[PDB]
Amino acid sequence: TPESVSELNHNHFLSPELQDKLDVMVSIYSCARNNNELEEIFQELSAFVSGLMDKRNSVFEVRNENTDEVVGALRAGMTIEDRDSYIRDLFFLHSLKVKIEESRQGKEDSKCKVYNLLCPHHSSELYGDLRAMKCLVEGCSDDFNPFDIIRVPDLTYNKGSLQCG
Amino acid sequence: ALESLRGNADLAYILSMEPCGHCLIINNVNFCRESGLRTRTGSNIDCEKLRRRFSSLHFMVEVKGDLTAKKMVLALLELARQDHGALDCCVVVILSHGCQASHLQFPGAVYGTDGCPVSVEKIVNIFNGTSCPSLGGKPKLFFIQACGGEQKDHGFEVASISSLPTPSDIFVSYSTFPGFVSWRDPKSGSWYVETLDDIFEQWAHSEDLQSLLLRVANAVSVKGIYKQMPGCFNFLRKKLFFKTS
């Protein structure tokens, strides 16, 4: 319960700063045409994602890797506020990805560099979290769907017994 | 019947010379922080299993670890540049992460250490008759241990003048069906390679390459809660019986 959340609270929604940063990127992305115009937007997300990955490694800890008995946990001297501030930054990525998928309804195969940041590899840490976020926001997802509960920062994803590769 | 069909010009490849040929093994284990790809632990066990295995089959085996995407291409190009006149065969094993791709000929891609892909399409076309003329009418094998796509499979319930074309004699053995994940135990190693080496021990002397990978496909298909279906894109003209002393 301290390490992770099952369902999203009022603390997990976007702040006015993140909401303003989201709306500016969405407006700039759709109205832009050439790949040269998106270089300002690409450098934002790649800076944001690399900052988001550092925020995970400072906040969270994975004990007992490559086993059945894998457990997630918060780092020493790290509060519940530090978790929810990461999940806010994680929500930003999901909600930005949703609106980019709306802007790419026509040509759904452009090979965009900005979109490929929001589609990380299926072994990665961020894929585990974004797939976890998608289940809670968009309702279940129904990929396999057992009795087990979904963790909104999936710390144990691809780190035990069976792994991708 | 068994021994007679081996030594046949029409139905089987001739592997007379010692060694058979070169055997490149790209083994990408440790990937960069920027890509976010997890460290493929237990692939060094799979690497050394195959390294001993192809050495037992009379191949000049050469392992190259943690290659970037550009070094993978330079490593494959330099192999194709060799004089395979005296050589009868050629093998290229690749152990890495993978992904789904907008393919034209062959599905799948394989990542480098830098974390950008090299398509299987591109890897195979390096060894075609135009680019590598020394392997003309010679089997060119490829064993690609990597993920096909992001999708995890649960499966279903079951009750218990001489004419020879440029892309001839290609054989790309896939570890998982295109668009599905390849599974791996950190201690044991990959399901594909663990099952490949075990079957190559027991049935290399009697059975051909296609018959061997049928056992690998069967043995891997029964495994685990999550499922995996290995196969191969066969473009061979004859049966490939591996040589053992």
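Chain B is numbered as in Swiss-Prot, which gives 141-300, 332-416 for the residues shown.
Cβ coordinates come from backbone N, Cα and C, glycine included.
Listed in Swiss-Prot:
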MUTAGEN   B:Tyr153 to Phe  Inhibits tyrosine phosphorylation. Reduces caspase-9 subunit p35 formation in response to genotoxic stress. Attenuates ABL1/c-Abl-mediated caspase-3 activation, DNA fragmentation and UV irradiation-induced apoptosis
ACT_SITE  B:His237  active site
ACT_SITE  B:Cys287  active site
MUTAGEN   B:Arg355 to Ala  Abolished ADP-riboxanation by C.violaceum CopC
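Swiss-Prot feature annotations superimposed on the structure.
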residue	record	Cβ contacts under 8 Å, 6 or more apart
B:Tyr153	mutagenesis position	B:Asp228, B:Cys229, B:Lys278, B:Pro279, B:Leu407, B:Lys409, B:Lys410, B:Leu411, B:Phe412
B:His237	active site	B:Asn168, B:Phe171, B:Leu177, B:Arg180, B:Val250, B:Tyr251, B:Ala286, B:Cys287
B:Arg355	mutagenesis position	B:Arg180, B:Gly182, B:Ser183, B:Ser361, B:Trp362
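Flanking an unmodelled run of 31 residues, B:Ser300 and B:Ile332 have Cα atoms spaced 54 Å apart. With a 10 A radius on its CB, B:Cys287 (active site) counts 28 other CB atoms from all the protein chains.
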